[PDB]
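Here the structure is laid out as structure tokens; the discussion comes afterwards.
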Protein chains: 2
Amino acid sequence: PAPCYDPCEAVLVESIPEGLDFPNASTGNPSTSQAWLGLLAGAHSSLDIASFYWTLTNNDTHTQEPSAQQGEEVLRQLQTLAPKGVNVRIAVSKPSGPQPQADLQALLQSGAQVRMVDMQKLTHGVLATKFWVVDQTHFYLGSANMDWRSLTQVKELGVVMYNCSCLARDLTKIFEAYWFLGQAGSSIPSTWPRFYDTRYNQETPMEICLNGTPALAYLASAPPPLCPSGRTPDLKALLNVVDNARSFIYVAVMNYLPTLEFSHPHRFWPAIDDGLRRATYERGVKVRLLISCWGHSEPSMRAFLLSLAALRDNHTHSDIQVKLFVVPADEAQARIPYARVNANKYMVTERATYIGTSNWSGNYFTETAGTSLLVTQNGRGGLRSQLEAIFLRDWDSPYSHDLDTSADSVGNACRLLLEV
Amino acid sequence: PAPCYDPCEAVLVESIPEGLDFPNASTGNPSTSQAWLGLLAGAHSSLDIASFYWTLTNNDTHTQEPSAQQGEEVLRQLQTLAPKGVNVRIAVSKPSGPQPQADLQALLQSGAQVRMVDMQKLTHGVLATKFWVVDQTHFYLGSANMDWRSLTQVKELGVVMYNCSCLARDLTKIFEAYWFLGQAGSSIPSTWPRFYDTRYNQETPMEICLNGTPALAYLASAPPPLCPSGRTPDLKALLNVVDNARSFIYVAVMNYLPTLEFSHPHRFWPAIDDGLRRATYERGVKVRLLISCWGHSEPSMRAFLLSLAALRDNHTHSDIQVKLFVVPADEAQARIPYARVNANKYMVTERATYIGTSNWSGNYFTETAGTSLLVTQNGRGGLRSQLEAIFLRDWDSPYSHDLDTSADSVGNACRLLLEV
DNA sequence: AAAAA
DNA sequence: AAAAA
Ligand SMILES: *[C@@H]1O[C@H](CO)[C@@H](O[C@@H]2O[C@H](CO)[C@@H](O[C@@H]3O[C@H](CO[C@H]4O[C@H](CO)[C@@H](O)[C@H](O)[C@@H]4O)[C@@H](O)[C@H](O[C@H]4O[C@H](CO)[C@@H](O)[C@H](O)[C@@H]4O)[C@@H]3O)[C@H](O)[C@H]2NC(C)=O)[C@H](O)[C@H]1NC(C)=O
Ligand SMILES: *[C@@H]1O[C@H](CO)[C@@H](O[C@@H]2O[C@H](CO)[C@@H](O[C@@H]3O[C@H](CO[C@H]4O[C@H](CO)[C@@H](O)[C@H](O)[C@@H]4O)[C@@H](O)[C@H](O[C@H]4O[C@H](CO)[C@@H](O)[C@H](O)[C@@H]4O)[C@@H]3O)[C@H](O)[C@H]2NC(C)=O)[C@H](O)[C@H]1NC(C)=O
Ligand SMILES: *[C@@H]1O[C@H](CO)[C@@H](O[C@@H]2O[C@H](CO)[C@@H](O[C@@H]3O[C@H](CO)[C@@H](O)[C@H](O)[C@@H]3O)[C@H](O)[C@H]2NC(C)=O)[C@H](O)[C@H]1NC(C)=O
Ligand SMILES: *[C@@H]1O[C@H](CO)[C@@H](O[C@@H]2O[C@H](CO)[C@@H](O[C@@H]3O[C@H](CO)[C@@H](O)[C@H](O)[C@@H]3O)[C@H](O)[C@H]2NC(C)=O)[C@H](O)[C@H]1NC(C)=O
Ligand SMILES: *[C@@H]1O[C@H](CO)[C@@H](O[C@@H]2O[C@H](CO)[C@@H](O)[C@H](O)[C@H]2NC(C)=O)[C@H](O)[C@H]1NC(C)=O
Ligand SMILES: *[C@@H]1O[C@H](CO)[C@@H](O[C@@H]2O[C@H](CO)[C@@H](O)[C@H](O)[C@H]2NC(C)=O)[C@H](O)[C@H]1NC(C)=O
Ligand SMILES: *[C@@H]1O[C@H](CO)[C@@H](O[C@@H]2O[C@H](CO)[C@@H](O)[C@H](O)[C@H]2NC(C)=O)[C@H](O)[C@H]1NC(C)=O
Ligand SMILES: *[C@@H]1O[C@H](CO)[C@@H](O[C@@H]2O[C@H](CO)[C@@H](O)[C@H](O)[C@H]2NC(C)=O)[C@H](O)[C@H]1NC(C)=O
């Protein structure tokens, strides 16, 4: 494949929730809200948004919180740019219940096309892919739902990638697949049409001029059915990256459960666990795990995390460390539903970086839809170094604790920490 | 296949080392030495012995211990029955070094055919199958090497199965394969001749009148190359038995390491571990692990055992308990090489029983040769109940300790227990 | 934000 | 008894 001769730059945007403060003053990136506002201001031809749910108002949460202001602003911008001529298209998973949808109808009346994709009746899951494609030259990919709490109340990790028409259209292709697949009546085709096929997969990634220095990047999609022949499955890419590492593997994910949740009877899913154990045993790879715990985390997950932190010895030089990153909450933020959590889902090695939109559980890789970006840069510094610095800042943060920490000591309510 | 109309009875023989005493007086079986002596006395037509090594003298150990007397007696019997007309045939793995072999030459001069099978040059391993076939009607299968220490100094678990011409010849077939395969020059055939093929495998086991009540039994062999089309691999049978269980799984094995030992670079082998985790998570199966620790155990093994004992929670009702069975030793028994250990390798469920000759490591299932017996009896009581009683006696014995036990507290030297 | 028999 | 670079 011909290299993409475009000034593809890339910014690691993150939304630090109020209260959280890293006392380093050395790493600084635009927040998710700032990047989204800039993309909307620069949007003049197209805007494709794949989202899980839309809660850009204090109305939909039934809360009176000023912190939603930024989110409301985004909604206002989304209302203003539709009449200007931008072909706004939004794919949002069909809600389980018939709850009112103020934002979606507000954009529909303005002129924004909305299609209700229903993953439950197609592959038995939800559509949890959160990404943007702006003018088909820039794009966004991260853990930020189209919510005000996502912008302010929870922590995110995403990439805004500018001037990359080639990686922007390869990402759209997924949005086009969602658009065609979830309009009405139509089901998953046996064979995907060539329009959705891609050429930049794991064996032949795409060459970009990522800040001048050449780099190899490509996107991975899920669930396996909604995947064309060219596209590399998200699980396969994740396993390849965790296997190719030879020095260290740093993982910061919201939820890591090696089981097929959201289904019964309970099923065991040892896919990422086996890869982590292989990498940490056969090779001297040091594995560092950073999970996030809140009030809506499965208490069984600890029982698996303890199964990994206990595998470390001298003879094979095994080294696995597991830490929980819990976002502190107060009385004011307690009343907000799904208020405080670290939703970042990514990992970084000494030779590659993976940034995804789905938690590390069997559903997100076999049923729930998701998208991830893989970047490998030959050289010292760059995107990989920036993400490694982000992960170490997270790792040494006061909010990151060991698996033996007392739950009451942590500010927020954690179900994975035994009391006293 | 037609059922084997033979009074196939079955005795669980075990060799309790001196010093060990279970204060129950309710379970009693003939020792391995007694059963071997009875088989030799009743031997008049044939005697096939597959063994790892031959140390039936105080000479070969270079020790002066009266406890070898029984072993010497066995050797004497093995010398006496050869001139009587018994076709004694012994398959013993070729030693790494050119050490003297008094017992093998003593039997060779009497008239016992000995063939030096060399597993290292054939499949890259050793021949660790310990079994007897006496007159092709009885047989023995257990963890007892042809050693005096095996008979007295270490603990064993084996089956002597009388009046079973059908299960005796199915076991011989393996000895015939070893005999032909390890004579001289000849290598492993691509396709095994029909003479070594068997009909009683996992899908179609053999029906026997095991103490009157019908039962389904069959044998499994390793390594996968020295296996005909009919024969079921040992690993496949082990996985099937650990998967079919629905209530509990009790495992008492000498060494359980989910790695490919005896080879470099270090390799990860998550085959039995994954099955145990699946059984204990998907179903409410209670898994109890009884490992044995001595002075020649890999210290890394604890790092994996802690990975299993830490997987137990309420939401999925997971329950895995790991215990170490350490045979106490004194100053007198310390000087004996490979003196005190619990060498039993078996497991029992609520519906099946597995008795093997090899430890639970990757080599023993992929390179090292081994044989195991599988029995499933429909009813309450019988062989399965006897083995379950044996396992619970072992589990509650004072010699069985938890993984957090202090090493100095245990009588013997254990490398898997952290000091103080 | 995929917690919700 | 498969501990032995
Ligand atoms: C590849 O090329 C792209 C294109 O330039 C680079 O993207 C730039 O990345 C740098 C650093 O990652 C960004 O610089 C940082 O911007 C942050 C956001 O600035 C906006 O928001 C603040 C909010 O108050 C406004 O005041 C400001 O005017 C902007 O609107 C700043 O917060 C950062 O400052 C932090 O670091 C400095 C030290 O440098 C400290 O003194 C500060 O206190 C603070 O801690 C910083 O300035 C830049 O904005 C990005 N550009 C764009 C267009 O997004 C990629 O980084 C590059 N890739 C690599 C690997 O280098
Ligand atoms: C299917 O059928 C076969 C054929 O009979 C059964 O095999 C018999 O199994 C029973 C019990 O498992 C055996 O009985 C036990 O024998 C032990 C060994 O006895 C020999 O060694 C002692 C050593 O001193 C000699 O004294 C003795 O004369 C024998 O030469 C005994 O040690 C056992 O005694 C224990 O239990 C009793 C209570 O019953 C206590 O009072 C004792 O103190 C001691 O704790 C016991 O007698 C029998 O020997 C086996 N027969 C053969 C030929 O091997 C299978 O058991 C059967 N299967 C099932 C499931 O029932
Ligand atoms: C993506 O590509 C566009 C197109 O090149 C970038 O916009 C360009 O940004 C540069 C500097 O950021 C601008 O250069 C400046 O121009 C002004 C006059 O407009 C001049 O006074 C300055 O000294 C400087 O030279 C350039 O004009 C501008 N071009 C356009 C068409 O907007 C954009 O910055 C790229 N994205 C990122 C994240 O860098
Ligand atoms: C395997 O099969 C052989 C053959 O049947 C069994 O040997 C038989 O054992 C029974 C009792 O154990 C003997 O019965 C006894 O016979 C004597 C006379 O010899 C009699 O006085 C007793 O009252 C009793 O009836 C039988 O004779 C004997 N037969 C032979 C040919 O040895 C053997 O016991 C079986 N194996 C096991 C473990 O049971
Ligand atoms: C919710 O949306 C409505 C209309 O878009 C706005 O407030 C509602 O309408 C009037 C005020 O305009 C009030 O009498 C209603 O009680 C309001 N509804 C609610 C649920 O408060 C406003 O845009 C939104 N309300 C907010 C953000 O509080
Ligand atoms: C063997 O492992 C031990 C601990 O598992 C190592 O000892 C130290 O352990 C602490 C806490 O785990 C570490 O912070 C140190 O870095 C370890 N090393 C030293 C020198 O203090 C020990 O180093 C390992 N290796 C050997 C040869 O004993
Ligand atoms: C070892 O075998 C030899 C011959 O089979 C026996 O003892 C050896 O020979 C004479 C006594 O017959 C002694 O002078 C030697 O010193 C003995 N050898 C050793 C190593 O002691 C006897 O059968 C065996 N020796 C034992 C069991 O101590
Ligand atoms: C939940 O788990 C706890 C412990 O993991 C159970 O509490 C007791 O724990 C001890 C020691 O582990 C056991 O010996 C008891 O059998 C457990 N039960 C009781 C009633 O004491 C607890 O039972 C589990 N279930 C619930 C509903 O809490």
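Sequential numbering from 1, following the chain as shown.
A Cβ is built for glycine as well, from the same backbone N, Cα and C atoms used for every other residue.
Around B:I90 (mutagenesis position), taking its Cβ as the centre, 23 other Cβ atoms fall within 10 Å, counting all chains. Among the mutagenesis experiments that Swiss-Prot reports, B:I90 to M (Swiss-Prot position 163) is described with the note: Tends to form aggregates. Decreases exonuclease activity toward ssDNA.
Around the Cβ of B:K130 (mutagenesis position), the same chain contributes B:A50, B:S51, B:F52, B:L141, B:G142, B:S143, B:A144, B:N145, B:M146, B:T357, each under 8 angstroms and 6 or more positions distant in sequence. According to DSSP, B:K130 (mutagenesis position) sits in a coil region rather than a helix or strand. Looking at Swiss-Prot, the entry for mutagenesis of B:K130 to A (Swiss-Prot position 203) says: Loss of (S,S)-BMP synthase activity. No effect on protein expression or localization to lysosomes.
Positions annotated as active site by Swiss-Prot, on the basis of sequence analysis: B:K130 (among others).
The annotation active site is assigned in Swiss-Prot to B:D135 (among others) on the grounds of sequence analysis. Secondary structure at B:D135 (active site), taken from DSSP and collapsed to helix, strand or coil, is coil.
In this structure, B:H315 (mutagenesis position) belongs to neither helix nor strand by DSSP; it is coil. Among the mutagenesis results in Swiss-Prot, B:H315 to D (Swiss-Prot position 388) has the note: No effect on exonuclease activity toward RNA and CpG ssDNA. The residue drawn here is the original one.
The Cβ neighbour count for B:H317 (mutagenesis position), using a 10 Å radius and every protein chain shown, is 14. Record note (Swiss-Prot), mutagenesis B:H317 to D (Swiss-Prot position 390): No effect on exonuclease activity toward RNA and CpG ssDNA. The unchanged residue is displayed.
One entry in Swiss-Prot concerns the mutagenesis experiment B:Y338 to A (Swiss-Prot position 411). Its note says: Decreases exonuclease activity toward RNA and ssDNA. Residue density at B:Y338 (mutagenesis position): 17 other Cβ atoms are found within 10 A of its Cβ, drawing on all protein chains shown.
Among the sequence features in Swiss-Prot, the mutagenesis site B:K345 to R (Swiss-Prot position 418) is noted as follows: Impairs myotube formation. Loss of exonuclease activity toward ssDNA. No effect on localization to lysosomes. Listed in sequence order, the residues of the same chain lying 6 or more apart from B:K345 (mutagenesis position) and placing their CB within less than 8 Å of its CB are B:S143, B:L157, B:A252, B:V253, B:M254, B:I355, B:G356, B:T357, B:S358, B:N359, B:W360. In three-state terms derived from DSSP, B:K345 (mutagenesis position) belongs to neither a helical nor a strand segment and is classed as coil.
Under its mutagenesis annotations, Swiss-Prot gives B:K345 to A (Swiss-Prot position 418) the following note: Loss of (S,S)-BMP synthase activity. Loss of exonuclease activity toward ssDNA. No effect on protein expression or localization to lysosomes.
According to Swiss-Prot, the mutagenesis experiment B:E350 to D (Swiss-Prot position 423) carries the annotation: No effect on (S,S)-BMP synthase activity, protein expression or localization to lysosomes. Cβ neighbours of B:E350 (mutagenesis position) (same chain, under 8 Å, six or more residues apart in sequence): B:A245, B:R246, B:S247, B:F248.
Swiss-Prot documents B:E350 to A (Swiss-Prot position 423) as a published mutagenesis change and attaches the note Loss of (S,S)-BMP synthase activity. No effect on protein expression or localization to lysosomes. Loss of exonuclease activity toward ssDNA.
Quoted from Swiss-Prot, the note on mutagenesis experiment B:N359 to A (Swiss-Prot position 432) is: Loss of exonuclease activity toward ssDNA. No effect on protein localization to lysosomes.
Under 8 Å, Cβ to Cβ, and six or more positions away along its own chain, B:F365 (Mg(2+) binding site) finds B:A222, B:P223, B:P233, B:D234, B:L235, B:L238, B:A271, B:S358. The Mg(2+) binding site annotation in Swiss-Prot covers B:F365.
B:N359 (mutagenesis position) falls within neither a helix nor a strand when secondary structure is assigned with DSSP, and so counts as coil. For B:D135 (active site), the nearest of the mutagenesis positions B:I90, B:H315, B:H317, B:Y338 in terms of C-alpha separation is B:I90. For chain A, the nearby recorded positions by a Cβ gap under 8 A number none, drawn from B:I90, B:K130, B:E350, B:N359, B:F365. If you take the Cα of B:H317 (mutagenesis position) and the Cα of B:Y338 (mutagenesis position), they are about 40 angstrom apart, rounded to a whole number. Scoring each of the recorded positions (B:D135, B:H315) by how many neighbouring Cβ atoms lie within 10 Å, the top position goes to B:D135. If you draw a 10 Å sphere around the CB of B:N359 (mutagenesis position), it holds 22 other CB atoms from the protein chains shown.
Secondary structure at B:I90 (mutagenesis position), as computed by DSSP, is strand.
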